[PDB]
Amino acid sequence: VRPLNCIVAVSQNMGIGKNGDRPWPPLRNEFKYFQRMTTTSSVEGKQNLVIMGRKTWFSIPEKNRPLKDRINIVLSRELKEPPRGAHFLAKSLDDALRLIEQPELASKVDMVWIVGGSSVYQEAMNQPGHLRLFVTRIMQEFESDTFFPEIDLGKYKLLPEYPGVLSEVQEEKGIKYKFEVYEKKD
Ligand SMILES: NC(=O)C1=CN([C@@H]2O[C@H](COP(=O)(O)OP(=O)(O)OC[C@H]3O[C@@H](n4cnc5c(N)ncnc54)[C@H](OP(=O)(O)O)[C@@H]3O)[C@@H](O)[C@H]2O)C=CC1
Ligand SMILES: CN(Cc1cnc2nc(N)nc(N)c2n1)c1ccc(C(=O)N[C@@H](CCC(=O)O)C(=O)O)cc1
């Protein structure tokens, strides 16, 4: 509820998403890792929190909305009322970060995950605090619309190992990828 965790899947050419969906073909095993990672809280009773941009919200299949067992906060400057399924709606990453720290919430939130938006990722990283990046490395080049900020290895450190995460190369539908975890604390 204090450290922030970004979770993204990026291609070799640091690309994410392409025209509404992801540039690469659907990787079912990568969704499982995404599901398990953002869904598993470390405490019984308390749930995980996921924050995402509005385009990301409507990208999730309607029947998989809201992401189950997780508190879903949608960010939007245009919407004035939370979209069906949305627990909370926030005007900005601060409105959201200050809401999450309210006594009323903190009592029921364990981990907070930023899961969607090149813009949200960017503003999440552009600010002090214990921050962690869970990156799924798609070992292949794809053409992408939107992208992901470069990782200053002078600011973040690669965790040799992290609990609950496996580090061996994975492969599905002929596409290779591996899980990585970076950390920053300032
Ligand atoms: N595989 C992966 O790792 C991921 C891929 N993607 C893909 O990326 C695409 C979405 O990219 P992107 O264009 O960045 O969309 P996002 O949904 O992340 O951001 C777009 C919208 O999010 C809201 N928003 C973003 N930042 C803020 C902020 N700081 N404060 C308030 N509101 C904010 C906006 O509200 P408003 O509209 O009202 O202005 C904005 O128009 C999709 O095609 C998706 O499938 C997304 C996440 C992960
Ligand atoms: C569009 N999109 C955004 C998306 C996709 N892959 C990512 N992968 C990673 N690693 N990180 C992200 N932030 C990420 N974001 C989606 C789309 C669908 C579902 C979804 O329905 N997820 C179900 C998973 C259904 C399943 O695939 O088992 C869940 O309960 O988490 C999630 C995110």
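Residue numbering for chain A follows Swiss-Prot; the residues present correspond to positions 2-187, in that order.
Note that Cβ sites are derived from N, Cα and C of the backbone, with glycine treated the same way.
For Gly118 (NADP(+) binding site), the same-chain residues 6+ apart in sequence whose C-beta sits under 8 angstroms from its C-beta are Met53, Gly54, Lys56, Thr57, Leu76. Summarising the annotation, Swiss-Prot assigns NADP(+) binding site to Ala10, 16-22, 55-57, 77-79, 117-124 and lists experimental evidence as the type of evidence.
Around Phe32 (variant position), a 10 Å sphere centred on its CB holds 12 further CB atoms from the protein chains shown. Per Swiss-Prot, the feature substrate binding site maps to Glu31, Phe32, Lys33, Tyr34, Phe35, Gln36, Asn65, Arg71.
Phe32 to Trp appears in Swiss-Prot as a natural variant; the accompanying note says: In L-5178-Y cell line; methotrexate-resistant; requires 2 nucleotide substitutions.
Counted within 10 Å of its Cβ, the other Cβ atoms near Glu31 (substrate binding site) come to 19, all protein chains included.
Taking the Cβ of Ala10 (NADP(+) binding site) as centre and 10 Å as the limit, one finds 21 other Cβ atoms among all the protein chains shown. With a cut-off of under 6 Å between the Cβ and any atom of ligand 1, the binding-site residues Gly18, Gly21, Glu31, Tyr34, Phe35, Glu124 reduce to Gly18, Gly21, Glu124. Between the binding-site residues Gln36, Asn65, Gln36 has the most other Cβ atoms inside 10 Å of its own Cβ, all protein chains included. Among the recorded positions listed here, namely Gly18, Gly21, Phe32, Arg78, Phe32 has its C-alpha nearest to that of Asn65 (substrate binding site).
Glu124 (NADP(+) binding site) and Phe35 (substrate binding site) have their C-alpha atoms 21 Å apart, to the nearest angstrom.
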